[PDB]
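Structure, as structure tokens:
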Amino acid sequence: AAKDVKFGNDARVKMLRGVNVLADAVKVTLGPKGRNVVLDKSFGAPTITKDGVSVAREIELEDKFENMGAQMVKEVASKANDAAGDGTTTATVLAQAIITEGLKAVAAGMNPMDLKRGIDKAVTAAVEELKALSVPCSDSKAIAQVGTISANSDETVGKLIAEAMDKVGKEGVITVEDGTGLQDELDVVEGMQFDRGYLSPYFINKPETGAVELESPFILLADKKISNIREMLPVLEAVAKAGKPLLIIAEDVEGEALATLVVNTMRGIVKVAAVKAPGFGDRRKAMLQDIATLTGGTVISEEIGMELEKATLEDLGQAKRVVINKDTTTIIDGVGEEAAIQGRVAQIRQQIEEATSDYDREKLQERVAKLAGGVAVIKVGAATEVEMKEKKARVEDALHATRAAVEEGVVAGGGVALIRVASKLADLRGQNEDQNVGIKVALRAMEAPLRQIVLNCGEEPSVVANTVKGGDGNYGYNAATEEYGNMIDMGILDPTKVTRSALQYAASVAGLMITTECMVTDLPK
Amino acid sequence: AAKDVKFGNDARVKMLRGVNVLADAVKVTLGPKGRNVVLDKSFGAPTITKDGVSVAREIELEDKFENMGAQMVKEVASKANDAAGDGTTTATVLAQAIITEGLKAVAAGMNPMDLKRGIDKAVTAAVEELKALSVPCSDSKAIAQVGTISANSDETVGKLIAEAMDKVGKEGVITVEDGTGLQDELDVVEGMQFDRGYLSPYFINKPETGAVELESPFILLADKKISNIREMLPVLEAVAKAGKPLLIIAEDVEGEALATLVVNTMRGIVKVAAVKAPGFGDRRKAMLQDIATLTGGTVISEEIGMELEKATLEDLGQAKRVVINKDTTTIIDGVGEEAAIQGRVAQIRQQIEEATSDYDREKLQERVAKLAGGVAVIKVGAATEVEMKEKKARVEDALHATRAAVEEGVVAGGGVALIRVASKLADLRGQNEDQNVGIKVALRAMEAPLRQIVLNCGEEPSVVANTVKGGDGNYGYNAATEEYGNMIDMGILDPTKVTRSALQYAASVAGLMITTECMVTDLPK
Amino acid sequence: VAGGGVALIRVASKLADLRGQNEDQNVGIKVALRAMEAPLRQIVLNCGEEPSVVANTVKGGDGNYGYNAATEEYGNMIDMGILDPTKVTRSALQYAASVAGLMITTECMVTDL
Amino acid sequence: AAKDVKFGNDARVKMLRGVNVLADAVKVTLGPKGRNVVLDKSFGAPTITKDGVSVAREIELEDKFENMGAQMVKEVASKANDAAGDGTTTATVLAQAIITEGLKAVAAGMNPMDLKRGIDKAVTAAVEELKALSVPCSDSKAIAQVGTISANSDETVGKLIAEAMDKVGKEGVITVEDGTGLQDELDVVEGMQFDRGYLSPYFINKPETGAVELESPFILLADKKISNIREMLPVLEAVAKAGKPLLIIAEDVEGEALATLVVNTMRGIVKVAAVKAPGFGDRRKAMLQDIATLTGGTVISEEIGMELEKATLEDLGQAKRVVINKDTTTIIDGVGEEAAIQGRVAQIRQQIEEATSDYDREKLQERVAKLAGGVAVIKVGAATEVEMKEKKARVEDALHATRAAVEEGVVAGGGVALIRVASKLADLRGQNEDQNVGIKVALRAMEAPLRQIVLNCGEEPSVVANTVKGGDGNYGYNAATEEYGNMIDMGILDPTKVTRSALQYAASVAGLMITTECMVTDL
Ligand SMILES: Nc1ncnc2c1ncn2[C@@H]1O[C@H](COP(=O)(O)OP(=O)(O)O)[C@@H](O)[C@H]1O
Ligand SMILES: Nc1ncnc2c1ncn2[C@@H]1O[C@H](COP(=O)(O)OP(=O)(O)O)[C@@H](O)[C@H]1O
Ligand SMILES: Nc1ncnc2c1ncn2[C@@H]1O[C@H](COP(=O)(O)OP(=O)(O)O)[C@@H](O)[C@H]1O
Ligand SMILES: Nc1ncnc2c1ncn2[C@@H]1O[C@H](COP(=O)(O)OP(=O)(O)O)[C@@H](O)[C@H]1O
Ligand code: BEF
Ligand SMILES: [K+]
Ligand SMILES: [K+]
Ligand SMILES: [K+]
Ligand SMILES: [Mg+2]
Ligand SMILES: [Mg+2]
Ligand SMILES: [Mg+2]
């Protein structure tokens, strides 16, 4: 297909226009006074969303060159959506700032390669500076505060997240489901998580998060390897007959053939997914049998004389709801044998003392933890479907932010941390003046998140930024009450991880695009 | 497909215009002098309707941005209907009012999020105040008044419903059926209600409520679980030879596969529905045995030595009509034998004494209620087809409205309640000036229902409002006669639930819409 | 008065607490007060200095403290003598207001084709 | 009339485009081996012309906004050519080179004011370097060469100018008139010169040259600060009988009465001008009397006892022609008591020995030179009237350029100077990146002229330019010969004023455009 080709500043200006369109879409949402975007999910009702990644995904433009600019920047938001969710809007604002300042410096005739190189140097230093700046976040009050802030200053979500994490243990898995009614509810149920996920992306389902989930799924518990569809046909047959979803757990699968089988058979009949078996060897079988009682199944295994040709609708376990991603699976709640589940808990913990050898004790204490910890499930209460989805997305941000906080600690929120590290890096220099100007471009872009936060308030961004820069330590601006003070005392906390991630990804994508000299795209016909 | 993007006031005006188009369509219908709307239908005869849900669900606009506004405000209306089945128009009017006044306040530069927050605070206070204001409804005459006022001041319909519930009891199930002719008819028949809906939306029949209903169905009576459609092929053959639908009552249905395959193989040759067995465990068996006798069928179980393929057309129960919704199935009647009904009544009635223990007597009294009580059925007599549907809609509204008035009592109708509660909340305040202005926006909207009702009269809305405002308690305006007086003496009684429902959903949706800066929609091509 | 629109921004900052009988009047008051800053910020913008920073510094510094666009230095407006006759400021303001009110209330315009 | 109005980049792009069309038209012609430009004349065959002033003059574009861009540079270029006799297209080329990069930088988003400052900064430095580089044009050889360059390598013109300045001195006054048909000639006459202009502007000549000049001027000389100007009425009546102008040289003049009468009643049949005499006191007296004798008249005052009420047409002086402008007066040729004028010249030479005050020693040593052969009159000739006017115009241009040269010395031509100073300033830097680009824009443009000169030759501009920069001093590329060498030894030498003026005006326009925020034009 014939290509259009543009060069130099004619290309770069079109790229920057498209970047701006995307950034303007996303950035309005930033901070406590940022306000929602309506996305026409034209298959249904439009969705109100404040999540910057959800906005970015939809944005894509008619002009092929402006579209190319947009589609590059969307990467930063998507990557930032990984690495614990929160930080997508700040990542996009940073990206825009670096691009804009970089392209000005390129118009001044600087070597864009050296500008990129300088940007990368500054950013690496900033990461280390944040690393040192970070303060551990252990107390429940800090956790709660982080939850509220990521919840868009919603105190209730902070309370629930803190109580849930403190009830299930810092490591326990928490999941969020649509509201049974107007009130949010917290409760705990006998589930477990394990570190294996779906074996093909074609299993991806409704959520854009790269996840698949199943309601009332059957649960296969295979010790065999799936060398070909000849192993699976009896199992698929039984499940298809049962007309209810299936989770395949197997030691190995030639996933390409399975995907072809999925396209042919599972066009519109039954939802099915496959995952790698847990652990290995004895650990594998232990988890397999653990799931079997948790689900009410049996261990399909040739050592028991059972075979996939023999697997009945009851050797297949069952689950009430299951959520799976490309790397991890969680049973939200099993059918299970309650009394037998708890009895096994006692038995496995007993094996901790028998198997006193360090790593067998380790494997046993892992078992009791993944079993007895259960799962806490937050119910997101809201009167309306629109409010349902909106509140749910904010609760999800809270969980991911809180996970990150307990991982990597916290830093002054409101954009203060970035400006602080920026101020500490003022002495940094590169090999040559091009790199030096690149470093300054990066250090200047770091102001952007604060300036945008205040601008959403409709305050004078430069005034506030100047004041904050004139302060020291956690001195910052409270955008929700227009009071300067110690962000920590106000509890305006950001997880170090999210701020780090946003900066790194923005820097990488931004530095690359600055290097563009030419674009080739389909001719607009 | 390329997205259009709009920002700030350019988006909000488009949103508000769409909202106005929908609201103006719907609001005409409000109150006793409110007009009918004529809805185009592809099939043929346009449907005259007064139901605000019916109108809202068709409104859909060509310009993508006003379309987004309309598809959103449609949700409040349908949520209102689902929550209580009545009060859709008042919900919409409120919603539109809130949106209009909120967007005004946003144009004053107030923070949209604080406006939303303020509105929700006012609405929480107003809901609790309505609850305190509410008065229980128990007297048959009050019940009738509610029905008439819901029926568009149709004395006859409210009288009928009052007699019906006083006969069948307030908790028995009442159903509305197409008239035999000009006379309305009420009769009692040995119908049955059990709390299991359609297991798959594939069953959804033609009616716009999205329900599956079958004329003269056979009633499958399998307490055994199915395994796949393969079980039913010879039965489905016999049913095709009869040429009538079949209700598949089964303990479990492979609906994901089985329903799909039933649809694909039948393609309308035979209508088939699948429903869960009533209750669980022994309940399923004893209850299913009961319904068999009432329908004159046999339980397909080893207790009879019967199997799914073995069921003759005569083993299958026979009903004149069966109605299935998303959560409830009711057998309108069974052929059975009235002598057999009485004999069963005696045997189980006696057996109550043998099983007097708390929860056993509970289930047994459930069983007599759901057996002796019978089904009340209202035949909506109307001279012509369009009048048929229009009147049946009104009677359905009356039944929902009346069944809600016994739940939560009644309040001063005609919009008095809202005004009254609004006036009492005048002293409510928020954390800041923006929330204060949001509270005032909410309280001001509360008037809107009365004003619209008055305007439909062509009377002077502000004058009526000020007079009602100046009055106290149930003092109100009688739109049907243009007399001020004690609304309760007149009986213009609104169920508290509808009012509460309308307000909450109105506020919930409207609150989000204030906070919009940006819209993303497919580019108009 | 202190020239360079200092006078206007000064009085505007002093009246910030003013408000009227209803939200509509309040918006009207806020619109008027925002305008009074406009001249200064313009003057600055022409210089290509940061209008917001200058404005905030002037609002901070009491009385005749202001920005001299000829010299790019803050100081006492009077001492340098960038000083407007009060009449000029007053007149400008009132007349400006007049037009504003006039066009707000107008409903109909008539012209040749 | 309803006007198109547009702002910001909408303005920038249109001017840039318009400026570009101009420059590309002109620049090709820059230097001696310029490219031809076929200028259509509707009458007939087009004028193939290598002369860029003519091209530029003739370029006028159809889009109103684009026309702005062209006319701006034209005007500013023209002014450059007025400040000094050369540099129309050089100022143009520079203009383009600055503007283009400036507007690009502005479009990218740098602060327009900061670029302005940075350009201004680099320009000021370059002017200082030019001043240092200048060498005086002391030698008639240099003078001759100067004329050549300003004459498009017309050796003859340079010869004529140099001959004139030898006859009258560098500070003497040369003048040019239509001559003896085929043959050009030079001769000298007893004119006069002094650095005083008109006391009121309304005297301006019929043409818009801004001077006033008078044919057969009568001359009145009085050491009086006349106020009521009552006594002059008989003089006006006598002069109106003669029908010829009168010049009044005074201590002060009541212009609010003379100029009034000169505007109203003297509807063209007579013209008058009024000027201060130079110096003061006994200097002014001696100046007045000597100018009178040259003009064949007498000093007139009540102290003389014979006044404007009595002064005959012969008490007043006379001249064949006189020129007056806002800053200077020159009597072309007094009628004079020629024999008594030389006698007085000798007497004034004696008076050099009679003075003792140095301000009067000055008055004498100047006026003796200013009297002795005070004016030379170039006569232009050609085989046709069209060549006649062509050659006359070029002569005048060369004259002006030569004047500038002796004022401010000369520099290595061919853009050697510019490139030289540009290389010297490469270390300059500004306050911030915006000003830095401004400097780099300015410094890059100074190269442009040279490169253009070379590129018209169709040599490789960059090799040449780099060789020049790698050389030292006046080393440069002689485009008429492709030889490298010392520019001055070739005498391919620009007057410094040309270079300075060209540059500064270039920068000036560039600045205006960079800060141009809005433009208003008819539809
Ligand atoms: N009350 C507050 N005052 C100042 N800044 C805040 C406040 N609440 C949140 N923020 C800041 O706004 C950002 C959080 O808003 P959010 O829309 O979640 O951005 P992101 O999507 O990038 O996480 C963080 O930079 C946080 O520091
Ligand atoms: N006779 C009456 N006088 C005043 N108001 C009335 C009268 N009858 C009904 N109304 C009011 O009209 C509204 C019901 O109109 P309806 O079309 O059913 O709207 P909705 O669909 O919201 O119930 C209620 O507020 C009710 O109180
Ligand atoms: N040197 C200066 N620095 C700052 N402001 C100045 C200076 N000189 C004049 N002004 C201000 O410029 C404004 C008027 O600008 P001007 O272009 O003259 O418009 P106007 O013709 O309406 O006065 C006045 O407020 C005056 O005080
Ligand atoms: N023989 C030559 N070699 C190189 N440069 C020359 C030569 N003759 C003239 N120049 C240069 O040409 C430039 C002037 O070109 P010209 O066409 O006269 O433009 P303008 O008259 O508009 O200034 C001057 O820089 C001058 O030194
Ligand atoms: F970037 Be966010 F907090 F969704
Ligand atoms: K956001
Ligand atoms: K209605
Ligand atoms: K030339
Ligand atoms: Mg967040
Ligand atoms: Mg109703
Ligand atoms: Mg020349």
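Following Swiss-Prot, chain A residues are numbered 2-526, in order.
If you're wondering, the header gives electron microscopy, 3.4 Å.
In case you wondered, yes, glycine gets a Cβ from its N, Cα and C as well.
Under its mutagenesis entries, Swiss-Prot includes A:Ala2 to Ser with the note: Complex stability is significantly decreased; when associated with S-76, same residues as in M.tuberculosis. Annotation source Swiss-Prot lists ATP binding site at A:30-33, A:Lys51, A:87-91, A:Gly415, A:479-481, A:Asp495, citing experimental evidence. For A:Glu76 to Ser, Swiss-Prot lists a mutagenesis experiment annotated as follows: Complex stability is significantly decreased; when associated with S-2, same residues as in M.tuberculosis. Where Swiss-Prot documents A:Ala109 to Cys as a mutagenesis experiment, the accompanying text is: Forms inter-ring disulfide bonds. Prevents ring separation and leads to the formation of high amounts of symmetric GroEL:GroES2 complexes. Here Swiss-Prot describes A:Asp398 to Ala as a published mutagenesis experiment; the accompanying note says: Can bind ATP with normal affinity, but is defective in ATPase activity. Binds non-native rhodanese, but cannot release the protein. One mutagenesis experiment catalogued in Swiss-Prot, A:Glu461 to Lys, is accompanied by this note: Temperature-sensitive lethal mutant. At nonpermissive temperature, the rate of general translation is reduced and a defined group of cytoplasmic proteins are translated but fail to reach native form.
Projection of Swiss-Prot feature records onto the structure.
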residue: A:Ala2; record: mutagenesis position; Cβ within 10 Å: 6
residue: A:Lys51; record: ATP binding site; Cβ within 10 Å: 21
residue: A:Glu76; record: mutagenesis position; Cβ within 10 Å: 16
residue: A:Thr90; record: ATP binding site; Cβ within 10 Å: 28
residue: A:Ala109; record: mutagenesis position; Cβ within 10 Å: 18
residue: A:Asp398; record: mutagenesis position; Cβ within 10 Å: 24
residue: A:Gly415; record: ATP binding site; Cβ within 10 Å: 27
residue: A:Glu461; record: mutagenesis position; Cβ within 10 Å: 18
residue: A:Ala480; record: ATP binding site; Cβ within 10 Å: 25
residue: A:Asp495; record: ATP binding site; Cβ within 10 Å: 28
What kind of secondary structure is A:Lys51 (ATP binding site) part of, going by DSSP in three states? coil
In the three-state scheme derived from DSSP, which category covers A:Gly415 (ATP binding site)? coil
For A:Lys51 (ATP binding site), which of the mutagenesis positions A:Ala2, A:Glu76, A:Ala109, A:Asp398, A:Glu461 has the nearest Cα in space? A:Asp398
A:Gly32, A:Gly88 as binding-site residues, winner by CB count within 10 A: A:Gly88
Could you list the residues of the same chain, at least six apart in sequence, whose Cβ is under 8 A from the Cβ of A:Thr30 (ATP binding site)? A:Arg36, A:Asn37, A:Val38, A:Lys51, A:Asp52, A:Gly53, A:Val56, A:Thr90
Of A:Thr30, A:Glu76, A:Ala109, the recorded positions near chain D (CB under 8 A) are A:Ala109
Under 6 Å from ligand 5 by Cβ, which recorded positions from A:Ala2, A:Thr30, A:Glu76, A:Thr90, A:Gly415? A:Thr90
Consider the mutagenesis positions A:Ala2, A:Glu76, A:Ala109, A:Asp398, A:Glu461 and say which one has the Cα lying nearest the Cα of A:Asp495 (ATP binding site). A:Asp398
Recorded positions in contact range of chain C, given that the Cβ distance is under 8 Å, out of A:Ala109, A:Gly415, A:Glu461, A:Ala480: A:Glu461
Euclidean distance between Cα atoms of A:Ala480 (ATP binding site) and A:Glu461 (mutagenesis position), Å: 12
Of all the mutagenesis positions given, namely A:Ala2, A:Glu76, A:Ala109, A:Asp398, which is spatially nearest to A:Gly32 (ATP binding site) at the Cα level? A:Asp398
Listed recorded positions: A:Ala2, A:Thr30, A:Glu76, A:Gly415, A:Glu461. Which have a CB under 6 angstroms from an atom of ligand 9? none
Give the three-state DSSP assignment (helix, strand or coil) for A:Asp495 (ATP binding site). strand
Which binding-site residues of A:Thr30, A:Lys51, A:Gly415 contact ligand 6 in the sense of C-beta under 6 Å? A:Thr30, A:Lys51
If you measure from the Cα of A:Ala2 (mutagenesis position), which of the recorded positions A:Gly88, A:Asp398, A:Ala480 is the nearest? A:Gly88
Listed recorded positions adjacent to ligand 1, that is, members of A:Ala2, A:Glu76, A:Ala109, A:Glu461, A:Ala480 whose C-beta is under 6 A away: A:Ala480
